Amino acid sequence: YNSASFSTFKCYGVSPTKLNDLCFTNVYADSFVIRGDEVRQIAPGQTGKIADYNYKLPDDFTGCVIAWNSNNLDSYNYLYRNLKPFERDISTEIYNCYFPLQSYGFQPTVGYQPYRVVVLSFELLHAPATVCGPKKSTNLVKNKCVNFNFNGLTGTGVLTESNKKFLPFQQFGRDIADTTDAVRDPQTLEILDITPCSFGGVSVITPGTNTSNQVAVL
Amino acid sequence: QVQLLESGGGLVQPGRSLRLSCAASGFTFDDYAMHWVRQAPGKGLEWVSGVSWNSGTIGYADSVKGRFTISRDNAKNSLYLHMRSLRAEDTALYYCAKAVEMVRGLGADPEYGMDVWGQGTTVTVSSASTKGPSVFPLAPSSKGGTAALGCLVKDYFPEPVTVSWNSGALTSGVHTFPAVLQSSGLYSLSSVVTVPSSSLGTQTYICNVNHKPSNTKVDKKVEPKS
Amino acid sequence: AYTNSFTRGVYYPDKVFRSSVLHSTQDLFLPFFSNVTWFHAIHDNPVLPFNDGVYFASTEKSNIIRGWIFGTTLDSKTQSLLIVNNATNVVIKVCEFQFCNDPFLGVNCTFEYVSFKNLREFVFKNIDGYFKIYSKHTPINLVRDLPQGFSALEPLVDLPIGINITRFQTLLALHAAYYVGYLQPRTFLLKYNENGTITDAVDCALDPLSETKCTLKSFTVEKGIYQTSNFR
Amino acid sequence: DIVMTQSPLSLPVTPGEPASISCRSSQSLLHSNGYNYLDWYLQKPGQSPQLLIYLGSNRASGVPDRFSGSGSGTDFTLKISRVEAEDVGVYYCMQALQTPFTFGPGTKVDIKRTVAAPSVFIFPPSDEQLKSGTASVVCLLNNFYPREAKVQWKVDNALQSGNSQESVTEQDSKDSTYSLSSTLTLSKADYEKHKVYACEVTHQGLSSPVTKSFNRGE
Ligand SMILES: *[C@@H]1O[C@H](CO)[C@@H](O)[C@H](O)[C@H]1NC(C)=O
Ligand SMILES: *[C@@H]1O[C@H](CO)[C@@H](O)[C@H](O)[C@H]1NC(C)=O
């Protein structure tokens, strides 16, 4: 994110700074070569010459896009062809009958120079799998009102040892609302209960100030 | 065990296309840069093309540039070579070889070391209707010691013909040379055996020619004529 | 020969624990009270459809069923999935197998994973390149049919392959019976019990009483009149 | 566009002695790493070739320790500590620096013996070449050493070219001798015109080139 030798580095759905602290289920690296600034043409939900026929994107792409120049390498060979995003249209039979593939004229023409494109498609809440950035595991403190980051799950509470008989495959448990009422801990495989830290509004009981300034607090 | 099987050979007239395919089985196909290497008939090897571990081609030979087109597929473990606008000079065997150093295992990436080789196909190109062989005699010179006599096969296409002598028994003293190629593409070769001149004027000697595609087995009784 | 699938086909859709709670979820289930296809193995293993995943129930006291071949081409063309179980090895493979009809011994490739007196029932699903297999083994003593009763269906394994499958074929050992059913997108109400195991479920899409049970969100309804849907 | 050469072009080796071969280039293959990129390859008679040495001198896997590689700059050498009966065939050196790669013409290694002289025979066209317009003459040379030998086709002192071809066989396993055979083809317009036709052989074992001639019309 700080080796800015690339051309375009735009993350959609994720801010680049906060990438170091998230355990993703999986990532998909999709790579290709396209000429010109067709980086604008390939946009989530947008249209374009390449987008409408080659490689589309969804409406909620929680991923990132990278692209840079390849003039030092590519200078006939490069070719390009209403479809669902993330598609392989390997059916390229000639269709009266015309050319299926139009060719990029590799040559030092910025105006029409080729480019390398990579797309990093994350899924971070699609599986129990864990893929995180650099971080240090710490010793968990029990029965103290603490804030916790269990491989992405960030919360605050008091972590009482639990016996909730989770089945051998469940990552974590919950209840009526979106209330993580337990968790299975990595590195120890134990069932930890979560309890809210105490709160409750105070109240002030007082006789009139024209009688006394003493006060009690409930 | 590592296997490299290629397919696509067969006679093809000049000015057409072919699509050779090499399939690999027994290793992680993505960590090895493949190569396609020709082998002329009765000549030295010659590099043709290659492909790195990221489906990025590494250039073609100087005299072939313009027509050949390599492509690779890691999902199906395959390497294809499309070939267009042939000429009569592109008849040869074709091996698909593998690199040695796995990528990022130690400066740059590796490309050398063509270690494992499949048994290549036999691509050929020509324009000639299948014709049968013509058998010719080579009588003894009738000039000491042991004199040689033989039979010569001319104007046959394609290979291979098989020549034996005395129906198969005579084996000590036979010689058969590889099929030389001619002007019009119709091949030619010969076989010769050396026998005592004393056994030249009364014995029996027959050479037997077998051509499989033309479905023939011709007999030739060779003796001096004067 | 068809069979009445009493209540089979309810598995765990989500990997998050619940407890003593009625959760209504829409998923790809096997509708209550369907006609499951029978197959007898006297003197039988044709190609079946794989439209929407498959509920495969195998009753066994001889252990001759061995696995499954999934694909569309089935002759060294595409990565046809294969499950094979022999006396020590449970191999899941996706090679392009070169043997046309029923590969086994009686009495190209991209992935590999190695691990009437019983009822082993499996469900096969394929979503977004994840092939999910949910299994369960149950002890029975009955020789005739698929029994009457309820049980959960534990989610066992997932495989990252991602290919279009339209047909599948079971396989045996050369020298039994089983049942198959297909899946439809229903909306169940599951009763997660105290330990968190599905003890009952109602299919809202079957008959009016189940529809009202699903709207009220309970398994008993008082007398009266309840507004449920809209004809249009 | 780099051209190699090898030396010697063809050498006879005898089992039980060291063998040396030199490969020379046009541009020194010293890369920035300090590694020479030359490779040494072997081909057995009638099989697919096999790898001998990669990266200049690093011995390949699975080959015995009887081979050695050395050299640098533009000159490299391969030397077998001990040669045996299973070390015959063709050797090549291949670059790996500047694409496209290249293979040397190839060194032909065979088994040596005592020098022997060829036996020479001539063969005129039969009567089947008198009713078919095509006339063929065959000169035969058998049981000679070494590989080098050459032929003139002579017709009334008027040397010809182009139309005469030749072919040779493999080395005989037992007595290690070679056989050559040349053919001359022509029409039915000049064959019945010139009188004396001769095959001339030049070889080391003969004091003078030997001329075997026949005359037309016996
Ligand atoms: C972390 O290391 C400990 C032993 O050092 C081990 O018990 C634990 O299983 C490891 N974590 C995982 C996910 O394997
Ligand atoms: C499952 O539930 C029953 C009662 O609901 C209870 O015995 C226990 O919580 C579990 N049974 C076991 C562990 O045998």
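Residue numbering for chain C follows Swiss-Prot, covering 27-69, 80-143, 165-172, 186-245, 263-319 in order.
The backbone N, Cα and C atoms fix where each Cβ goes, and this holds for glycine too.
The note that Swiss-Prot attaches to the natural variant C:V83 to A is: In strain: Omicron/XBB.1.5, Omicron/EG.5.1. Around the Cβ of C:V83 (variant position), the number of neighbouring Cβ atoms within 10 Å comes to 11.
While the structure shown retains the original residue, Swiss-Prot records the natural variant C:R102 to I with this note: In strain: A23.1. The Cβ of C:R102 (variant position) lies under 8 Å from the Cβ of C:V120, C:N121, C:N122, C:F140, C:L241, C:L242, C:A243, each of which sits 6+ residues away along the same chain. In the three-state DSSP reading, C:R102 (variant position) counts as coil.
If you take the C-beta of C:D138 (variant position) and look for same-chain residues 6 or more apart in sequence within under 8 angstroms, you find C:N81, C:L241, C:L242, C:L244. A natural variant is reported in Swiss-Prot for this position, C:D138 to Y, and the note states: In strain: Gamma/P.1.
Here Swiss-Prot describes C:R190 to S as a natural variant; the accompanying note says: In strain: Gamma/P.1. Within 10 Å of the Cβ of C:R190 (variant position) there are 16 other Cβ atoms, across all protein chains.
Secondary structure at C:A222 (variant position), as computed by DSSP, is coil. While the structure shown retains the original residue, Swiss-Prot records the natural variant C:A222 to V with this note: In strain: 20A.EU1.
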In all the protein chains shown, the tally of other Cβ atoms within 10 Å of the Cβ of C:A222 (variant position) is 19
Hey, how far is C:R190 (variant position) from C:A222 (variant position), Cα to Cα, in Å? 13
Between C:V83 (variant position) and C:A222 (variant position), the C-alpha gap once rounded to whole angstrom: 28
